[PDB]
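Notes to accompany the following structure.
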There are 2 protein chains.
Amino acid sequence: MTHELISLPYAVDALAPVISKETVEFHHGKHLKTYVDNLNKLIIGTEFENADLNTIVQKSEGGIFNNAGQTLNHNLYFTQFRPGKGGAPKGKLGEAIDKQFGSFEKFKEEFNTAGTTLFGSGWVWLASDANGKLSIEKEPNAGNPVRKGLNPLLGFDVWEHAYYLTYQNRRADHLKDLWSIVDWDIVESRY
Amino acid sequence: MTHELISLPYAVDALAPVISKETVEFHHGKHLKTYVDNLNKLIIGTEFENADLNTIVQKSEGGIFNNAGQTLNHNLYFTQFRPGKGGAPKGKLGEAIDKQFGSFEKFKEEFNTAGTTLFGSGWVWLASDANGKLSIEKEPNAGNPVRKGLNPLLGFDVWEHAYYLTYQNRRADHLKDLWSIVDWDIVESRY
Ligand SMILES: [Fe+3]
Ligand SMILES: [Fe+3]
């Protein structure tokens, strides 16, 4: 399989100010292109040469995993956002968040805390298991819930390249602002 | 002891453009300040409340280590640079680098490669053992060579906050430029 650099479903300046034009250009246009390019090179000659992306994340190790994990993480990341929304989840997912976390507000707070306290580079993920149970997963570096057999629903990138141009060291502020661009219709569809 | 935010031995704009004025403001002024403030609070009521930095780095774990390791790494990082220096190491260190790596140019290429291939946040360190044997250590996140009983001689920060404002994703270009601000008199003094 020759993995592709996903096409963004909105203009590069669509998520500003929370994710600026410049950040999208570097984050999607350079960092992700690199992860995709590296993944495609490393898998040739291995058992993952013709495997789907999810299988690679589930089974690979080392460099292949680092690039496969990052490719999947970013594909989910850029596709879950849209300008002018945010707000709150509804349907089956909104009801499940209320039941398991207490309320949407409490969920956001625990999620913000998980992302703020993750030391170094990584991702904070809302994931669901086979019985529909929700959990907040802290994933160092290239981690993704698919490695644990879980379904990734919403992931915030806390690698510094995701927010440094606009927020510098203010990661908690960036995380608080991200809720404003989450497209819950797309997230609910993942659940 | 009360751990201090280290006083810089030069003007805040002295390392520009390799480490710009704005980068020193955030990197030293915010990031390091946070590591030091957290270290001082976290050690209250622990076996480390009255230990020197080296001992905390050699024996702590968890959050105390994360902040103590980052404080030591940054104190060494900021104090090893100076404008109008750079060039090649001389004396004992210079000759040890030639003997172990063949030449200073080859050593820099190997050090640059280690810094470039370190996935995620971390440090690349030139360290020595009790008999002067040199090694290039890749330390993830808050890691420091004192943790394995070595002497930290030269360390480059590859956490993205160290270079993102000026270089964005061009980590390799940043690492090659750092050689130009290294004060070998100071590094030789550590050997
Ligand atoms: Fe990223
Ligand atoms: Fe740093």
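This deposition comes from X-ray crystallography, 1.6 Å.
Yeah, the Cβs are placed from backbone N, Cα and C, and that goes for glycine too.
What Swiss-Prot records for this protein:
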type	residues	note
BINDING	A:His27, A:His74, A:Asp157, A:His161	Fe(3+) binding site
BINDING	A:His27, A:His74, A:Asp157, A:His161	Mn(2+) binding site
MUTAGEN	A:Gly155 to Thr	Converts the metal-specific activity of the enzyme from a cambialistic type (showing the same activity with Fe and Mn) to an Fe-specific type
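Filtering the recorded positions A:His27, A:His74, A:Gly155, A:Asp157, A:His161 for a Cβ under 8 angstroms from any Cβ of chain B leaves A:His161, in order along the sequence. The Cβ of A:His161 (Fe(3+) binding site) lies under 8 Å from the Cβ of A:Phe26, A:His27, A:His31, each of these being in the same chain and 6 or more residues away along the sequence. Around the Cβ of A:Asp157 (Fe(3+) binding site), the same chain contributes A:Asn73, A:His74, A:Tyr77, A:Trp123, each under 8 angstroms and 6 or more positions distant in sequence. Apart from the site residues A:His27, A:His74, A:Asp157, A:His161, the chain places the Cβ of A:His28, A:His31, A:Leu32, A:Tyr77, A:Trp159, A:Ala162 no farther than 8 Å from the centroid of the site's Cβ atoms, the recorded Mn(2+) location. Look at A:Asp157 (Fe(3+) binding site): DSSP puts it in a strand. The Cβ neighbour count for A:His74 (Fe(3+) binding site), using a 10 Å radius over every protein chain in view, is 23. The Cβ neighbour count for A:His27 (Fe(3+) binding site), using a 10 Å radius over every protein chain in view, is 23.
For A:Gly155 (mutagenesis position), the same-chain residues 6+ apart in sequence whose C-beta sits under 8 angstroms from its C-beta are A:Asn73, A:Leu76, A:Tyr77, A:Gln80, A:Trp123, A:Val124, A:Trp125, A:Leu126, A:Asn144.
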